[PDB]
Amino acid sequence: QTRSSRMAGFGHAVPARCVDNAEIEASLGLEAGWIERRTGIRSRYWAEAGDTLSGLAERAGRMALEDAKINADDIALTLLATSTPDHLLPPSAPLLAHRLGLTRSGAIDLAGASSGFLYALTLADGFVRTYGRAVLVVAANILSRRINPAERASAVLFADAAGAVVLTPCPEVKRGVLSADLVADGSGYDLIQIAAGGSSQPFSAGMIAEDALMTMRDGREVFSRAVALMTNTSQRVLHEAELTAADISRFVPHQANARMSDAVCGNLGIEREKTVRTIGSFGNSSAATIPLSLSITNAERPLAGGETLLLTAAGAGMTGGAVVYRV
Amino acid sequence: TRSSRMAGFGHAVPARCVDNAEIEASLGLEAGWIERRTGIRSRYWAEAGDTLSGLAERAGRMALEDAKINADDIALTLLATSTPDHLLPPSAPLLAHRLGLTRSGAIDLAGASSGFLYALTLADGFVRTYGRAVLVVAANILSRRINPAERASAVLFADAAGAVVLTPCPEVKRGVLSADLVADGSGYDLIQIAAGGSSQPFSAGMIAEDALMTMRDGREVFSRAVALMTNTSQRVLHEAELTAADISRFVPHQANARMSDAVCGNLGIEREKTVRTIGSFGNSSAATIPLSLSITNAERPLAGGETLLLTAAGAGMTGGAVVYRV
Ligand SMILES: CC(C)(COP(=O)(O)OP(=O)(O)OC[C@H]1O[C@@H](n2cnc3c(N)ncnc32)[C@H](O)[C@@H]1OP(=O)(O)O)[C@@H](O)C(=O)NCCC(=O)NCCSC(=O)CCCC(=O)O
Ligand SMILES: CC(C)(COP(=O)(O)OP(=O)(O)OC[C@H]1O[C@@H](n2cnc3c(N)ncnc32)[C@H](O)[C@@H]1OP(=O)(O)O)[C@@H](O)C(=O)NCCC(=O)NCCSC(=O)CCCC(=O)O
């Protein structure tokens, strides 16, 4: 009897340390306002000693569970979209479920870089509709511990955060996920990467510190590919939901870079004014950006029935996706 | 579309065959020690230059060809792995790229030894929701994470990939009849790698050993995993309104032969209905079930009406079971 899913609850969490552009600009020897003019970021949050990825996910998730007024037994599945799990084994999701007291919930990690959340949303929707039970979806990242401070292009963008949504089963049609498009382009696999620690170059004694840290090979190629991926996926989910950009109530792009948000907005003819923008205070926390923005915009103005959200993201991989969601 | 079908099966291993004798000699063991305690006889390990995505690609490609499916037809690739090529990006986009799946999304799932059952459950949900084919690969190179001095893990773990092509099917009362996915984080520390994640990032001056698996209490892991596989199996059987006697083939995760026997015993299922690949292929985490599916399908093609009981437990703790009807 389940025909759709609903975003029944929202949440987000950051570590407490607020890092202004001025601190980073000092470390990298750039004049004042460099970061804000080129990225739209004004400050970001970075994790501190003691802060764990699963604990950050836990705070966002608890906020979303309480927002939904859902009992913790009712969560059948927890999807944790992250690139930065506590350990390389086991995944962080079973610990997140445990910390939240979700005793009947399965749990698994999804690694889809900055696109991870949209994949998890899509797969969760298919679970809710197939099984008629609720799913908790958390995206969270502590990228700060992966930042190469000497690499200006990445050290100025990436941030730590978590966002969470509780999806519940709904009997009605023509609502929920109207369309979804998940893409990949592995020719760009090498554009955003960590060299060491996977199976191709396991972490070894005496490795170059920087080999454990993120690198962005071609910031301009990455910009072009990501804009194309977000535009093209957005475009086809709009057509499949039979909506136009003028019909979207809120546009929630991945918060990669304000200039990319602008590029996609322009390409689709979507007002900036309908576009949720959280990069100014929260930076680029990869897969976490879209659910943190959803929590923020819902906090500002509760999502009203009939509103349409366009969610889109692109990330390392390359990966990309878009979702048309009707409240 | 009302169901999914496993339209193709595939598996792959690296080229280095490792007999028990070599691991027993390294560890100062008596002959037959590994086989007595695990039922493993030999395992495949990666060689230098082998990559997880390449291994996954060989299994995936065998499954795509087995499905007689146009590469254009794959809308989504799910890669269940614990051992991606790199910590960033995920390996799934590279895997999809080398297989020529130009219309496929791609993402890694990390569910330890349960990953394939989560992937299958989530892929089946996708197929039935969107009416498009999904490629599900599970692959691991655990050999590069084995602490060779730790007997409990060095004698078990192995490298493999297995793949299943799931295609949309119009008819009801077949395919995935029921699925049950569980987690128990109170056992999270039992199977762990200390360094490398965000809790203890890998740094200059680290042990390197700290980058490798440790099993802190094999006996406790054993008990918890037998319980999780048993309970999930019972509940998928109840939901599918089947008894164990109705199951044509039982395909548990190949962790350890004593564990396959204990799970069989709890569920009342005969060893003769149980697929057992651990003797030649070892414990390759989430890869075991699809590798075994490919093997058993090679021995005897899956016939319509046959019912498969799939079940696994792993680090997390995680677990799951699936009832599938051909
Ligand atoms: C916006 C720009 C044009 C520049 O922004 P920026 O970061 O401030 O870059 P920048 O390099 O400091 O600016 C220099 C840029 O200005 C130009 N330039 C200036 N001087 C030169 C020169 N000597 N030779 C050649 N080009 C030069 C080039 O366009 C430079 O770009 P580049 O060096 O290639 O980054 C772009 O290059 C860029 O960096 N875009 C953002 C990349 C991005 O958004 N990455 C994140 C995607 S999401 C993801 O998945 C998250 C992490 C993974 C995960 O864990 O999931
Ligand atoms: C049947 C066995 C015994 C298996 O045998 P084994 O593991 O190869 O061997 P072992 O446990 O080392 O057996 C030897 C046992 O002899 C004991 N022993 C010997 N001398 C002493 C002493 N002086 N004092 C105290 N204990 C002593 C040891 O403690 C050993 O027991 P233990 O390690 O506690 O099981 C079972 O009890 C067991 O250990 N099971 C757990 C292994 C398992 O099932 N693993 C797979 C889970 S799947 C998964 O998710 C994969 C991980 C990675 C990934 O998914 O990515």
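Following Swiss-Prot, chain A shows residues 2-328, kept in their order.
Note that Cβ sites are derived from N, Cα and C of the backbone, with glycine treated the same way.
Long-range Cβ neighbours of A:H255 (mutagenesis position) (same chain, at least 6 residues apart, Cβ-Cβ under 8 Å): A:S115, A:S116, A:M231, A:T290, A:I291, A:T313, A:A314, A:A315, A:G316. Under DSSP, A:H255 (mutagenesis position) is assigned to coil, being neither helix nor strand in the three-state scheme. The active site annotation in Swiss-Prot covers A:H255 (among others).
Taken from Swiss-Prot, the feature active site covers A:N285 (among others). Under DSSP, A:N285 (mutagenesis position) is assigned to a strand (E or B) in the three-state scheme. Around the Cβ of A:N285 (mutagenesis position), 25 further Cβ atoms fall within 10 Å across all displayed protein chains.
Annotation note: A:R153 (mutagenesis position) sits in a helical segment as assigned by DSSP. Experimental mutagenesis is annotated in Swiss-Prot for A:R153 to A, with the remark: No change in activity. Loss of activity; when associated with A-39; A-221 and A-260.
Looking at Swiss-Prot, the entry for mutagenesis of A:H255 to A says: Retains low activity.
Quoted from Swiss-Prot, the note on the mutagenesis of A:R260 to A is: Exhibits poor activity. Loss of activity; when associated with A-39; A-153 and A-221. Cβ neighbour count for A:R260 (mutagenesis position): 13 (other Cβ atoms within 10 Å of its Cβ, all protein chains included).
Where Swiss-Prot documents A:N285 to A as a mutagenesis experiment, the accompanying text is: Loss of activity.
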Can you name the residues of this chain that are 6 or more positions from A:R153 (mutagenesis position) yet have a C-beta less than 8 Å from its C-beta? A:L29, A:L31
Could you measure between A:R260 (mutagenesis position) and A:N285 (mutagenesis position) for me? Cα positions, answer in whole angstrom. 13
